[PDB]
Amino acid sequence: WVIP
Amino acid sequence: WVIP
Amino acid sequence: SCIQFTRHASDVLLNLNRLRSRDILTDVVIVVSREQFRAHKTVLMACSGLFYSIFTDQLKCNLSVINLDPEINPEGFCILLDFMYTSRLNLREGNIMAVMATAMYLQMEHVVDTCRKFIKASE
Amino acid sequence: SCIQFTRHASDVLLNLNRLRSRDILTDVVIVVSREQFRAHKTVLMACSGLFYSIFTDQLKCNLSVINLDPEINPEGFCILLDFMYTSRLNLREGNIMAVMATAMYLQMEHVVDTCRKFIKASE
Ligand SMILES: N#Cc1cnn2c(Nc3ccc4c(c3)CC(=O)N4)cc(Cl)nc12
Ligand SMILES: N#Cc1cnn2c(Nc3ccc4c(c3)CC(=O)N4)cc(Cl)nc12
Ligand SMILES: [Cl-]
Ligand SMILES: [Cl-]
C-alpha cells in the first residue's frame, strides 16, 4: 500500500 | 514497454 | 520472450471503472440494505473471494440481483466497490471498522491487512 | 486522501485472464476467418478502440458473435487478445507485420507504436  |  | 506494457493493467481498470460509471454491460445489482450497486460480475469475482464463490456457483452465476447480509454497511461496501474498480481505498477513522468488517465478509485479504495495521497503530 | 494498493490492477487482470482460460462469464465469440476466440466484451472494449465502438453501438452491443475483416490474421489476433488479458506482447520477427496490422485495425495505439519502433530499428 502507498500514498498515490 | 519493458523486458518483464 | 514477450515485451510488457507497464501501464496496461491500470489502463484496463480505468476503462472498466468508466464502463461502471456509464452503467455499460453491468450484469448484476448488489443490494446492501436500502442501497443498490450495479457492477460487472467479472470484476467482483476478480477482487473478492466471496463473489468468486457466488458467481462460480452453477445457480447463483445466473442471478441479476445479489442480497448481502443485513449486517453489511452500505458505505463500507461502496468504499470497497470503488477500491475494486480503482485500486484506491478511502480509509478514514470514521469508516475503518465498517470497511474492515465488509472486507472480511467479501474476503478481500489485502484490504483486511491494512485495516488491521491501521487499527493496531491507533491503539 | 485514499491509499492505493500497487498490485491491485495487475491482480484484477490476472483473474480476468483466469476467467477467460476457464471460459467463465465470456459473452462473445470473435471470429477471425476459420478461428474462434471467446472473450469478455468489457475487456475487449477496455483495450481496443474498435471493440469500444462496436459494443457501445445500441445493436452490436447485444451480439454474441462478431466477425472480423477477412484480411485479419488469426495468429495476430490471438497475440493481441493475449496482450489484452496479460499486458504481455509476444512480438517476433515472423509475426510483427501481422501484429501491427491487427493492432491498427483494433485501434490499439500503444501496440502500433512499438511495432513501428521495432520495424524502424530493423531497416
Ligand atoms: N477463473 C477465475 C477467477 C476469477 N476470480 N478469481 C479469483 N478471485 C479471488 C478469490 C479469492 C480472493 C480474491 C479474488 C481477493 C482475495 O483477497 N481473495 C481467484 C481465482 Cl484462483 N480465480 C479467479
Ligand atoms: N465506458 C467506457 C469505456 C470502455 N472502454 N473504453 C475505452 N476504450 C478504448 C478506446 C480507444 C482506445 C483504447 C481503449 C485503446 C486504444 O489504443 N484506443 C475508452 C473510453 Cl474513453 N471509455 C471506455
Ligand atoms: Cl484486496
Ligand atoms: Cl494498446
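Residue numbering in chain D adheres to Swiss-Prot, whereby the residues present occupy positions 7-129 in order.
Yeah, the Cβs are placed from backbone N, Cα and C, and that goes for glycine too.
The feature domain 'BTB' is assigned by Swiss-Prot to D:32-99.
Per Swiss-Prot, mutagenesis D:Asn21 to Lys is noted as: Abolishes interaction with NCOR2 and HDAC2, no effect on interaction with CTBP1 and transcriptional autoinhibition; when associated with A-116 and 376-Q--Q-379. According to DSSP, D:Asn21 (mutagenesis position) is assigned to a helical segment.
For D:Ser59 (mutagenesis position), the count of additional Cβ atoms within 10 Å of its Cβ stands at 12 [all protein chains shown]. Secondary structure at D:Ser59 (mutagenesis position), as computed by DSSP, is helix. Annotation of the mutagenesis experiment D:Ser59 to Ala in Swiss-Prot: Abolished ubiquitination by the SCF(FBXL17) complex.
Swiss-Prot documents D:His116 to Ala as a published mutagenesis change and attaches the note Abolishes interaction with NCOR2 and HDAC2, no effect on interaction with CTBP1 and transcriptional autoinhibition; when associated with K-21 and 376-Q--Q-379. Counting only same-chain residues six or more apart in sequence, none has a Cβ lying under 8 angstroms from the Cβ of D:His116 (mutagenesis position).
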Determine, to the nearest whole angstrom, how far the Cα atom of D:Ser59 (mutagenesis position) is from the Cα atom of D:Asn21 (mutagenesis position).
25
Reported in the order helix, strand, coil, what are the DSSP residue counts of the domain 'BTB' (D:32-99)?
31 helix, 15 strand, 22 coil
Taking Cβ distances under 8 Å as the criterion, give the subset of the mutagenesis positions D:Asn21, D:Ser59, D:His116 near chain C, ordered by sequence.
D:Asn21, D:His116
Can you tell me which of D:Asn21, D:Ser59, D:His116, our mutagenesis positions, come within under 6 Å of ligand 4 at the Cβ?
D:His116
Identify, in sequence order, the residues in the chain of D:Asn21 (mutagenesis position) that are 6 or more apart from it along the sequence and have a CB within less than 8 Å of its CB; answer 'none' if there are none.
none
